[PDB]
Amino acid sequence: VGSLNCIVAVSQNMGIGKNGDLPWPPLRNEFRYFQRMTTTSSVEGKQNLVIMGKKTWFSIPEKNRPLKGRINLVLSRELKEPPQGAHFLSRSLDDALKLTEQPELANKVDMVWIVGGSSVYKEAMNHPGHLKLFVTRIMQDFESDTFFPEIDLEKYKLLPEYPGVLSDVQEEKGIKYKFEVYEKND
Ligand SMILES: NC(=O)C1=CN([C@@H]2O[C@H](COP(=O)(O)OP(=O)(O)OC[C@H]3O[C@@H](n4cnc5c(N)ncnc54)[C@H](OP(=O)(O)O)[C@@H]3O)[C@@H](O)[C@H]2O)C=CC1
């Protein structure tokens, strides 16, 4: 299995969701960035795996569920089996990552992408080892009811460049935003 990554888009007040949807109006090219990053596999004959919590899974419109071209794994301790359209169910993040090393998945999975929500991000971000964060900074405040955890910049270094990620300011629907990549290894 390849690298472990989190990806998120976040407002200036750290918001990631409101009422089960995003705090901002749809940013088409921002979503295209998310799909491109999470789907593109560096290794032939492999797909990337996306890990998400239950409320995040159900926040994706049925139309767009499962995320195509990726293995979709949902985290829950209530569900007895994967939701309609999902591929895997795990009871904990550690369980999911352990699963990636089973015969079933060990040679099928390239990158692992944690795609939310807040508690899954927090656990990933505090777990020792090599991890990147792909963060889109939406450069305005938006009313939110779910938030991204604190990024400890003692340990997460902002990279000065990364292939395939534009470095300049983007703007859609009058909303400026920019792309960042952080990396820790502890
Ligand atoms: N980039 C962005 O801007 C993103 C926005 N979002 C948004 O954030 C919101 C959903 O996020 P949030 O409310 O944090 O919810 P989650 O997606 O994290 O879902 C929470 C449910 O997932 C299960 N769960 C979460 N973590 C674990 C774990 N480690 N082990 C087992 N089960 C787990 C629990 O289910 P159970 O009770 O069944 O055990 C929990 O009640 C929506 O608003 C969505 O739009 C989501 C991701 C990214």
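Residue numbering for chain A follows Swiss-Prot, covering 2-187 in order.
The way this entry was determined, per its header, is X-ray crystallography, 1.4 Å.
Every residue gets a Cβ built from N, Cα and C, even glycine.
Now, the feature entries from Swiss-Prot:
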- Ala10, 16-22, 55-57, 77-79, 117-124: NADP(+) binding site (BINDING)
- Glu31, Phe32, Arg33, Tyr34, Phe35, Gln36, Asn65, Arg71: substrate binding site (BINDING)
- 4-185: domain 'DHFR' (DOMAIN)
- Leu23 to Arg: Strongly decreased affinity for methotrexate. Decreases catalytic rate constant 200-fold. Decreases affinity for NADP and dihydrofolate over 10-fold (MUTAGEN)
- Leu23 to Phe, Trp or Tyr: Decreases affinity for NADP and dihydrofolate over 10-fold (MUTAGEN)
- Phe32 to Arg: Reduces catalytic rate 5-fold. Reduces affinity for dihydrofolate 9-fold; when associated with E-36 (MUTAGEN)
- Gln36 to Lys: Increases affinity for dihydrofolate about 3-fold. Reduces affinity for NADPH about 3-fold (MUTAGEN)
- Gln36 to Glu: Reduces catalytic rate 2-fold. Reduces affinity for dihydrofolate 9-fold; when associated with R-32 (MUTAGEN)
- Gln36 to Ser: Increases affinity for dihydrofolate about 2-fold. No effect on affinity for NADPH (MUTAGEN)
- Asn65 to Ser: Increases affinity for dihydrofolate about 15-fold. No effect on affinity for NADPH (MUTAGEN)
- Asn65 to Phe: Increases affinity for dihydrofolate about 3-fold. No effect on affinity for NADPH (MUTAGEN)
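Annotated features, which come from Swiss-Prot, shown on the structure.
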| residue | record | CB count, 10 Å |
| --- | --- | --- |
| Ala10 | NADP(+) binding site | 23 |
| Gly18 | NADP(+) binding site | 19 |
| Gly21 | NADP(+) binding site | 11 |
| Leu23 | mutagenesis position | 21 |
| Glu31 | substrate binding site | 19 |
| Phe35 | substrate binding site | 18 |
| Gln36 | mutagenesis position | 14 |
| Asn65 | mutagenesis position | 11 |
| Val121 | NADP(+) binding site | 21 |
| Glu124 | NADP(+) binding site | 15 |
Report task. Output: those recorded positions from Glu31, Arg33, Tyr34, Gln36 whose CB lies less than 6 Å from an atom of ligand 1, in sequence order; none if no residue fits. Result -> none
Report task. Find the shortest Cα-Cα separation between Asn65 (mutagenesis position) and the recorded positions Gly21, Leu23, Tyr34, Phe35, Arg78, and name the residue that gives it. Result -> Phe35
Query raised in the report: When DSSP states are folded down to helix, strand and coil, where does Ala10 (NADP(+) binding site) land?
Result: strand
Query raised in the report: Hey, of the binding-site residues listed (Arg71, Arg78), which one tops the CB count within 10 A?
Result: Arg71
Report summary line: Its Cβ having more other Cβ atoms within 10 Å than any other among the recorded positions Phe32, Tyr34, the winner is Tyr34
**Report entry** In the chain carrying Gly118 (NADP(+) binding site), residues 6 or more apart in sequence that have Cβ under 8 angstroms from it
**Finding:** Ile17, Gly18, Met53, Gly54, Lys56, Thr57, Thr147
**Report entry** binding-site residues clustered about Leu23 (mutagenesis position) [Cα within 10 Å; pool: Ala10, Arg33, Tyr34, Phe35, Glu124]
**Finding:** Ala10
Report summary line: Check: min Cα-Cα distance from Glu124 (NADP(+) binding site) over recorded positions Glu31, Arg33, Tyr34, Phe35, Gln36 goes to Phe35
Requested in this report: Please tell me which one of the binding-site residues listed here (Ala10, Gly21, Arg71, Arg78, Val121) sits closest to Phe32 (mutagenesis position), measuring Cα to Cα?
Outcome: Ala10
Requested in this report: Sort out for me which one of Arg33, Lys56 has the most neighbouring CB atoms within 10 A, since those are the binding-site residues we care about.
Outcome: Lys56
Query raised in the report: Compared by Cα position, which of the binding-site residues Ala10, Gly21, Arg78, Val121 is the closest one to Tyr34 (substrate binding site)?
Result: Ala10
